[PDB]
There are 2 protein chains.
Amino acid sequence: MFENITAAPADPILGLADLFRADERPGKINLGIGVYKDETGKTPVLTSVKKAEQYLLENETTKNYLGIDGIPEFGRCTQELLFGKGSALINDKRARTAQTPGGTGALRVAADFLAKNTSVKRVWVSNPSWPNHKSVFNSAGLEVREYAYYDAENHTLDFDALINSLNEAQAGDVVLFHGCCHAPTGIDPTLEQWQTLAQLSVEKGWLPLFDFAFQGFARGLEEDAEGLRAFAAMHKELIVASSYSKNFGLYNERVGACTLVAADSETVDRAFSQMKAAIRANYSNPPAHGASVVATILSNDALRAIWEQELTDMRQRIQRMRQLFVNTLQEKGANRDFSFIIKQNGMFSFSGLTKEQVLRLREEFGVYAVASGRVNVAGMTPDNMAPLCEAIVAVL
Amino acid sequence: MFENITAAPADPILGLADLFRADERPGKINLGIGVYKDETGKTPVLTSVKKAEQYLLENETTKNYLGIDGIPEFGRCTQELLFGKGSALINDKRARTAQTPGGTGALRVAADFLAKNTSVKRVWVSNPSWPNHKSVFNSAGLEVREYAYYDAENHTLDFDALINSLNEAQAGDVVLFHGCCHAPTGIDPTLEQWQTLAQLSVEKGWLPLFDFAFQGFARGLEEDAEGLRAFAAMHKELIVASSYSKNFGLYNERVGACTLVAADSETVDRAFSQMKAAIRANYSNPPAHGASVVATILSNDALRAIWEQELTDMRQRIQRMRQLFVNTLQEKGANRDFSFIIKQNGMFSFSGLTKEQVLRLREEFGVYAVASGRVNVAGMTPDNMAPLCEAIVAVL
Ligand SMILES: *Cc1c(COP(=O)(O)O)cnc(C)c1O
Ligand SMILES: *Cc1c(COP(=O)(O)O)cnc(C)c1O
């Protein structure tokens, strides 16, 4: 029954993981990490989460199942973070949040829900976008199309081509947006562009789907939410897939949420039930631990205070490295202009290196990066910055 | 886009949950709980798991992502539990285990894998079987058919009708088996019947899929695995979906596994990669916590010792209650024969009550049970047994 099963493709990034971890050269740097790392080159567990965990340890009395949609406090804390503490969506109760196993889980339950309960057949994804997008939607039967986004020359948001390609999209098509810290580019629409996008969106009848995995990594928790809120003020319906994987350093506890927004409570409840049936046909109910840690931190003043400090510390280090990167390259010197680096947000951005350049960077220097030239800024430390830039300069 | 979304149906059991928790009558008993409860009527967290957790708390240094298939020690411990410590499947390395979010997650990833990578179109499920089965397979596009199993009259395994209805199944059809503690009946094939089933299975070309959610609840960890091992000795290919949800009291940490078995390592690796791609299009990688707790307990002699004691304590209490049930009914007296109760394994069994009988049991006495007459034995305590039986007698 499985003898003619064709092997799945070499993971588009994980190959680097293994390849890298096979280099006896210890001056090696992996910039294709896809996860945050501190100046020690470590992905630690936040101090706030450890405290949250001793708390759960001392207070949990049962591991009994959570409801299909997870811990309730977790849902409210997430919609407050997304739409803001006093938002009308919240008061009018037109948003329902389901806790899910990471942001990918949120994206697949949306996909399944949308595919079994609506007429949507295609999903517009930016080109480029976080990889796993295509597989998730296709696996649910949604056709994926791509809209323009990135300007190779100016290393910028090609808004014109963007709004120009989105015009092929019909009413009822789902259009996927990264809320902040666009991956892999690091370019985000400015608030005005978010507002025009919202307006065009309402006019064309797009169903917006927000992938919000980096809240707090661009400017702050509230600022990062402005684009989504720009849409939420405009739309009757939207879906948001959030992840706490990164802003809480809870990668492996699979904590995320899929929030549905409809015109009124009555329709959101009706649509949510089918989203619940989609959850029940998949993994049944979600993993309590990670979501539990988030809910206790966000609901505790002292713990939330420490976390936010931890998040800004992370945000700032990423900002420091982009900054230190740009001028250490201008110190090691080469006809360049990696200044767009400083204007980009989040952990990733396209270095602008060609596949041959990244190749010799790996093979000849021990610097590992994705073939697309994508580079993870959090992989740089004040200590590995110099050799990094030397290698970078030696291949330009 | 969601205004004409039709509401999902009232959850076939959860309705009772809410209904029950709305009865000011405190002599009420919920027998439709679907989860284990101790004599206190509590679903506690095992002592062994709490210790495992203080350990993780003191030793974890990163929440970084696990690989698509979860923690490796978790995989090996599970295949040892399933196939036995020295099994040929293990040595010949023809089994691959993916950690998943509960047994339902394991069942959906199998379904998705089987639907995208093989020619299977229908899945044979027993009638009756644990409910959520149909939704999972259908959601992956597999047609579900049912084979005969339960004998209403004798309250027994109607083997004849069983093997008779399975004859409609074609080669390449997937046939789903509960490894032990069949839900909802509590009737398991005897080892000889497991052996004849294995043999017919090989002859007809069925792909066996084992749903093994109650290992250790019937006779013991190894005994409970004999049927599956009876098949594993016979088949080139099989799939097993295990859950630790119940035997570890880890319901909400969503810990389970989907184990694939092929003819050789080479084909198991090839098929597993596609199963990994199916995991990546769903939730990406699994929740570490619950799986981490299991792996540390099972790999630690002192902790595994305590757990096993905890499991047998649970197994025995369920056995005590079935026993205490049967004769307290014979004490409160009624033309009955609930002796088949004592021959059934696990938490569930069909009481043999009609839907009208269960209805007045709820409405008139405060005893909640599923319309099918299914009763959860772990919901009975030495203290609520008397009124339980009185109510039962008053409606016969
Ligand atoms: C990280 C990420 C996700 C979510 O991943 P999880 O690890 O499953 O939480 C989704 N979209 C983008 C753009 C991401 O960066
Ligand atoms: C509990 C159970 C499952 C698995 O459920 P999870 O709670 O998702 O671990 C699967 N099959 C049967 C028969 C069950 O009893």
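Quick check of the header: X-ray crystallography, 2.0 Å.
Note that Cβ sites are derived from N, Cα and C of the backbone, with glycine treated the same way.
Proximity of B:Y65 (mutagenesis position) to non-local residues of its own chain (separation of 6 or more, Cβ distance below 8 Å) is seen for B:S284, B:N285, given in sequence order. Swiss-Prot documents B:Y65 to F or S as a published mutagenesis change and attaches the note Slight changes in activity.
In the three-state DSSP reading, B:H133 (mutagenesis position) counts as helix. Among the mutagenesis entries in Swiss-Prot is B:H133 to N, noted as: Decreases to 60% in maximum rate of the overall reactions in both directions.
For the published mutagenesis B:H133 to A, Swiss-Prot gives the following note: Slight increase in maximum velocity of the overall transamination reaction between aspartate and 2-oxoglutarate. A sphere of 10 angstroms centred on the C-beta of B:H133 (mutagenesis position) encloses 21 other C-beta atoms.
Neighbours of B:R280 (mutagenesis position), defined as other CB atoms within 10 A of its CB across all chains, total 20. According to Swiss-Prot, the mutagenesis experiment B:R280 to V carries the annotation: Reduces first-order rate constant over 25000-fold.
Where Swiss-Prot documents B:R374 to A as a mutagenesis experiment, the accompanying text is: Reduces first-order rate constant about 10000-fold. DSSP assigns B:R374 (mutagenesis position) to a strand in the three-state reduction. Take the CB of B:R374 (mutagenesis position) and look out to 10 A: across all protein chains shown you find 22 other CB atoms.
Here the residue is the original one, while Swiss-Prot reports the published mutagenesis B:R374 to F or Y with the comment Second-order rate constants are reduced by >5 orders of magnitude.
It is 37 Å from the Cα atom of B:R280 (mutagenesis position) to that of B:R374 (mutagenesis position). In this structure the C-alpha atoms belonging to B:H133 (mutagenesis position) and B:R374 (mutagenesis position) are separated by 17 Å. Among the mutagenesis positions B:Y65, B:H133, B:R280, the ones with a Cβ under 8 Å from a Cβ of chain A are B:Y65, B:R280.
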